[PDB]
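First comes the structure, then the notes that go with it.
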Amino acid sequence: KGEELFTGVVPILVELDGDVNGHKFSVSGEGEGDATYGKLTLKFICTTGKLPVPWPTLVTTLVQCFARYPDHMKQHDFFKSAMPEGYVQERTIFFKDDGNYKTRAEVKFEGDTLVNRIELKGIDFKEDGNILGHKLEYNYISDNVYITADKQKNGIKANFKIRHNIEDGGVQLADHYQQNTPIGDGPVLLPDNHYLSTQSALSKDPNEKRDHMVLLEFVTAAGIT
């Protein structure tokens, strides 16, 4: 039933409140998702002024229900199966040699709109590190989200690494640990091990003077043949 909700283009709203080493901020996002093509188009605005962390560090936090699942893998799509009631998505994101983000989000439909409401808390960051020092490149993120079932919670877990390019030429690793649990009480699809191949392209609206990020993203399930 949940998959029926994703056969066309679905409006998306994202709302985030964050606090990182005491710097509080909010982000609002709007866009569209077309799961038939695994395609997301979004624009995010920092509504509190200047973002105190790099935009690239927030991409993964800021709707995997829009993944394209190949027909032969459709029985492994936890994310859509939880809809419309939704799921809670929690992460800890460990920035190597630096601080960590802990995030909790509720992803669900509000009418015809897919909504991602998030709280993020960041701690133990270095004032002169790659994050608070704004040393990360703004271009592209691409990696694989490794997914496994979590039968005890009627959900899933996932793990992955993001290699954020640093302006000096190096890498800032961000190790992601993820858990998703359904909000509703109904059956969900508990998947075999697989992954989501995800590519996010970051850009700017030349006419936008607010601190913002434009994102074109593709997400495709893979790893079962």
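Here Swiss-Prot sets the residue numbers for chain A, with the shown residues being 3-64, 68-230 in order.
If you're wondering, the header gives X-ray crystallography, 1.6 Å.
Each residue, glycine too, has its Cβ placed from N, Cα and C.
DSSP assigns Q69 (mutagenesis position) to a helix in the three-state reduction. Mutagenesis annotation in Swiss-Prot: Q69 to H, described as In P4; leads to no detectable fluorescence. In mut2.2; shifts fluorescence lifetime from 3.03 to 1.94 ns; when associated with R-30 and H-145. In mut3.3; shifts fluorescence lifetime from 3.03 to 1.88 ns; when associated with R-30; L-46 and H-145; the structure shown retains the original residue.
In Swiss-Prot, a mutagenesis experiment is listed as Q69 to M, annotated with the note In Citrinine; leads to excitation and emission peaks of 516 and 529 nm, respectively; when associated with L-68; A-72 and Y-203. Within the same chain, residues at least six positions away from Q69 (mutagenesis position) with a Cβ under 8 Å of its Cβ are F84, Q94, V150, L201, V224.
Looking at Swiss-Prot, the entry for mutagenesis of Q80 to R says: In Azurite; shifts the excitation and emission spectra to shorter wavelengths and increases quantum yields compared to BFP; when associated with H-66; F-145; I-150 and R-224. Under DSSP, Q80 (mutagenesis position) is assigned to a helix (H, G or I) in the three-state scheme.
In Swiss-Prot, a published mutagenesis experiment is listed as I128 to V, annotated In EBFP2.0; shifts the excitation and emission spectra to shorter wavelengths and increases quantum yields compared to BFP; when associated with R-30; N-39; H-66; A-72; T-105; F-145; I-150; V-155; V-171; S-198; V-206 and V-224. Around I128 (mutagenesis position), the same-chain residues at least 6 positions away in sequence with a Cβ under 8 Å from its Cβ are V22, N23, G104, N105, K107.
For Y145 to C, Swiss-Prot lists a mutagenesis experiment annotated as follows: In mut1.9; shifts fluorescence lifetime from 3.03 to 2.74 ns. A sphere of 10 angstroms centred on the C-beta of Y145 (mutagenesis position) encloses 11 other C-beta atoms.
Under its mutagenesis annotations, Swiss-Prot gives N149 to K the following note: Increases fluorescence at warmer temperatures such as 37 degrees Celsius. In Esmerald; leads to brighter fluorescence; when associated with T-65; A-72; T-153 and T-167. In VisGreen; leads to brighter fluorescence; when associated with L-64; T-65; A-72 and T-167. A strand conformation is recorded for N149 (mutagenesis position) in the three-state DSSP classification.
Annotation of the published mutagenesis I167 to T in Swiss-Prot: In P11; increases fluorescence at 475 nm excitation and at warmer temperatures such as 37 degrees Celsius. In Esmerald; leads to brighter fluorescence; when associated with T-65; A-72; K-149 and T-153. In VisGreen; leads to brighter fluorescence; when associated with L-64; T-65; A-72 and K-149; the original residue is retained in the structure shown. Following the DSSP three-state reduction, the secondary structure of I167 (mutagenesis position) is strand. Counting only same-chain residues at least 6 apart in sequence, those with a Cβ under 8 Å from the Cβ of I167 (mutagenesis position) are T62, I146, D148, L178, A179, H181.
According to Swiss-Prot, the experimentally introduced change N198 to I is described as follows: In mut2.1; shifts fluorescence lifetime from 3.03 to 2.50 ns; when associated with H-145 and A-176. Neighbours of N198 (mutagenesis position), defined as other CB atoms within 10 A of its CB across all chains, total 11.
The DSSP secondary structure for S202 (mutagenesis position) is strand. Per Swiss-Prot, mutagenesis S202 to F is noted as: In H9; increases fluorescence at 395 nm excitation; when associated with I-203.
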* Separation of alpha carbons, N198 (mutagenesis position) and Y145 (mutagenesis position) (Å) -> 26
* To do: Starting from the Cα of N149 (mutagenesis position), work out which of the mutagenesis positions (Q80, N198, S202) are within 10 Å.
  => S202
